[PDB]
Amino acid sequence: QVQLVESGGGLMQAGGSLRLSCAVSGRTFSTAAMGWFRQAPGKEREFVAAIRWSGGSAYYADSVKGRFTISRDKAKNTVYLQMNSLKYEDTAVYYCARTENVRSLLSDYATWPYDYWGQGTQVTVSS
Amino acid sequence: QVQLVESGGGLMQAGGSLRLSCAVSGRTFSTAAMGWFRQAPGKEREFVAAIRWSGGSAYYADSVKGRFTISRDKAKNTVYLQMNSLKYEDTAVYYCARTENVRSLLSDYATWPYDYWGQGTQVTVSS
Amino acid sequence: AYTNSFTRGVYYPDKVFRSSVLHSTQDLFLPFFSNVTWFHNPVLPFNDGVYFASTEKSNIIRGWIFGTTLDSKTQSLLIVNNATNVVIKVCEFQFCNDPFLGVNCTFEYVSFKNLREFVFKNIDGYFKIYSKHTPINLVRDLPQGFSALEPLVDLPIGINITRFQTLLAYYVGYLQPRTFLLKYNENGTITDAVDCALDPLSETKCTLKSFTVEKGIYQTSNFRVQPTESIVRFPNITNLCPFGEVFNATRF
Amino acid sequence: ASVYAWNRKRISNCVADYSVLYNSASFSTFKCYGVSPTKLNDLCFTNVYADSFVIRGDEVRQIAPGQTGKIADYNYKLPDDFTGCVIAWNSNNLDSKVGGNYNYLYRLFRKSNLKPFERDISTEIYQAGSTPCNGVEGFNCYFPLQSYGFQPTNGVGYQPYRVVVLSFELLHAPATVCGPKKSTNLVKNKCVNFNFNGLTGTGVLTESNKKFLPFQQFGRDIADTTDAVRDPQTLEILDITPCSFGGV
Amino acid sequence: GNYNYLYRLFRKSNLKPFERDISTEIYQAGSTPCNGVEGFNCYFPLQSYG
Ligand SMILES: *[C@@H]1O[C@H](CO)[C@@H](O[C@@H]2O[C@H](CO)[C@@H](O)[C@H](O)[C@H]2NC(C)=O)[C@H](O)[C@H]1NC(C)=O
Ligand SMILES: *[C@@H]1O[C@H](CO)[C@@H](O[C@@H]2O[C@H](CO)[C@@H](O)[C@H](O)[C@H]2NC(C)=O)[C@H](O)[C@H]1NC(C)=O
Ligand SMILES: *[C@@H]1O[C@H](CO)[C@@H](O[C@@H]2O[C@H](CO)[C@@H](O)[C@H](O)[C@H]2NC(C)=O)[C@H](O)[C@H]1NC(C)=O
Ligand SMILES: *[C@@H]1O[C@H](CO)[C@@H](O)[C@H](O)[C@H]1NC(C)=O
Ligand SMILES: *[C@@H]1O[C@H](CO)[C@@H](O)[C@H](O)[C@H]1NC(C)=O
Ligand SMILES: *[C@@H]1O[C@H](CO)[C@@H](O)[C@H](O)[C@H]1NC(C)=O
Ligand SMILES: *[C@@H]1O[C@H](CO)[C@@H](O)[C@H](O)[C@H]1NC(C)=O
């Protein structure tokens, strides 16, 4: 079975940076793209970023452009989200999702569904 | 600017009937529904009636069912409230409000907000 | 009233330049010396093409209508020159019973002493309008002579037409798919023409492709008797074939 | 126009310039199916219908073949073999205001799904039950239309978006919607492969002395051979001499 | 949905007979070089079958 495991979440002061990691085990060749989403209590899950597994092209949500960066290590089958300039609005559970549907248009990954999801990791920005 | 002007209020003896008129000037096509509310001194404004501008379907409060009737003339862009069997409890300032939010469910107009309100007209039922 | 189409109704069938040469071409032309109806706003057919002619000293005629019903039921062509401006519309217009002039649109364009000849035809959805203006000294009928009509308008309407009418004397003829020989001078203009089916001499001219043939005998055509009746002979039987037993069979 | 009453502009008898569109950077979605926007300049069509309407962001995906939903079924539907284009861009600056713009409506109820390019603008009271409504709203009797909550602070999915669907048609009629097909410069006195308005060939173009008529375009020889032409842009007549050749 | 099978959606030219193109180069649909970066007029050439 394809297993996604998030890690790196924790308490941070506003203005800092934190690198969340998401490891994928099981199927590797079929990975088409890896996405990061976040959800705050009482709020709907929202798209944060996406990256095509091959090539590494990235697509970012406007709310995190210039602060968050999504990358991936194919050898380790891992996807990393470097969140810089942490804000109190960033406090949420961050999940990573995997999709095997290859789409020519990168922006499609900002709205198309993902078939695999991890358990998520909590991130809290106090001050 | 959208302007709502009420008229027809005055002194009446209990058991009579009175037709309050409310003329609307300015925007006409955007009118979704027209509502009549009333407020007595020291009491909260209360919903009296509502009518969808298109079709003319009406929704009445239980306190006035069988006594008050709401209608509208689209050509004159006016809304009329015929209050029959006037009671001393009907003494209040009657306001007319306009909404451009089209709602499939008519009853929604009994609680949803109105963006335009007139100056109101006083109605007094002595006996 | 009928009059003689002496040698008129000839139009440049294409936008090609040919100099000092005789060209044979089969197309919709006005047969020479044919009968043309004479009018002094009735509805007329549009069988395969129309040659319209008008003689004017006060600009009485103004435009034309074309279509099938011309009663605001389908698309129809309205062409109107009003006093300074030409106008062309293809709207499904509702017309009067007797339209005249006093003193769903898919296209819209805006722009006796005298003789104005026009040729209107409709092929492959294209409406071809050729015309020619000239001065004249004549009041009874058409002047005898020869003049060609250059094209003026090519409209991609894709609209059916079988009837038309005029909006205000004039003359009307109907084109036919005939073969013509046309003499282009050194400047590309048509100076003379021959109807290859009028009389045998014209058949000979077209066969030789020359306007002046030398004496002799020339084999031109082939005479064939045409059938007068159609005969259908079948054995006199009356029994419907039982195809139902096969197609309406319950089990296959 | 509203999605339930999407407008339909008809384009015919004109030069369709598609370069201004697919190269513009003001469009978020410019999808096309079975047709390339660049190849359209090389093609002609009888009619071109631009269907225009506003929908919220998350409903923009329903405008496509094989899609389902409120918009796809009750307001606007596309065929499974659609071969046009769908363009869409955000209109939050235009279709939203402080307080909520409710001028854009959408059909919420209908007795059946719509057909390809079918427009239903009826306001009949929807009979959800077995009791006829008879033009009266109430229990199981609702109004089929409902407004959109377009506000400046709304989410991108809920913010307004203007959408234009370009459908092409080929009837038994002339194609009056063609591309521009920009020309090139002209070279004289050389063997060249020339392509004029409707014709092509290989030859040498030389300043001529012929006199074409105003409506005459390409000249002909005795043996139905093209000897001269008129340049469509400049009204100059050019003689065509075959490129020099001969036995060796 | 099985998305392991793909097809190429863009290419600057048609394939010659029995030609095989396995490249994943970013397709430059416009005049701006992509430099291996996807975006406006820069599309990934392949796409999965549903
Ligand atoms: C003949 O009729 C046409 C219309 O049928 C007139 O053209 C209009 O002229 C006005 C003024 O220039 C324009 O604003 C309109 O757009 C024109 N119509 C169309 C359809 O374009 C024309 O003026 C009339 N002729 C005369 C002499 O008045
Ligand atoms: C073609 O038209 C030209 C121009 O009208 C004619 O050339 C003129 O001919 C007259 C008569 O000899 C001369 O006086 C002029 O000087 C010529 N002008 C030019 C510009 O050539 C020519 O004769 C016409 N040819 C035909 C066959 O009609
Ligand atoms: C087609 O477009 C060209 C380019 O604008 C026109 O060219 C002009 O032609 C006139 C007359 O010869 C010259 O005096 C100008 O200098 C030309 N301009 C340029 C920029 O070269 C040409 O006339 C147009 N032709 C038609 C029929 O519209
Ligand atoms: C042609 O017109 C003349 C003159 O009116 C007439 O005598 C003749 O009969 C017409 N042609 C035919 C075939 O009737
Ligand atoms: C209006 O024109 C369109 C052109 O496509 C045609 O389909 C339609 O039938 C026309 N309407 C009427 C009433 O003829
Ligand atoms: C045009 O005319 C032909 C012949 O009369 C007819 O068969 C055809 O149906 C017509 N076209 C239309 C669109 O009705
Ligand atoms: C078969 O039966 C149907 C009705 O049952 C009839 O309409 C049809 O004509 C029959 N087949 C033939 C060949 O007539």
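Numbers in chain E track Swiss-Prot; the residues on display, in order, are 447-496.
Keep in mind that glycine also has a Cβ here, set from the backbone N, Cα and C atoms.
DSSP classifies E:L452 (variant position) as strand under the three-state reduction. Annotation for E:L452 (variant position): same-chain Cβ neighbours under 8 Å, separated by at least 6 residues, are E:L492, E:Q493, E:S494, E:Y495. Here the residue is the original one, but Swiss-Prot notes a natural variant at this spot, E:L452 to Q: In strain: Omicron/BA.2.12.1.
For E:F456 (variant position), the count of additional Cβ atoms within 10 Å of its Cβ stands at 16 [all protein chains shown]. Under natural variants, Swiss-Prot gives E:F456 to L with this note: In strain: Omicron/EG.5.1.
For E:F490 (mutagenesis position), other Cβ atoms within 10 Å of its Cβ number 24. As a published mutagenesis entry, E:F490 to L appears in Swiss-Prot alongside the note: Increased resistance to neutralizing antibodies and human covalescent sera neutralization.
Quoted from Swiss-Prot, the note on natural variant E:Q493 to R is: In strain: Omicron/BA.1, Omicron/BA.2, Omicron/BA.2.12.1.
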Checklist entry - When a 10 Å sphere is centred on the Cβ of E:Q493 (variant position), how many other Cβ atoms does it contain? => result 20
Next on the checklist: Tell me the coarse DSSP state (helix, strand, coil) of E:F490 (mutagenesis position).
Outcome noted: coil
Checklist entry - How long is the line from the C-alpha of E:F490 (mutagenesis position) to the C-alpha of E:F456 (variant position), rounded to the nearest angstrom? => result 8
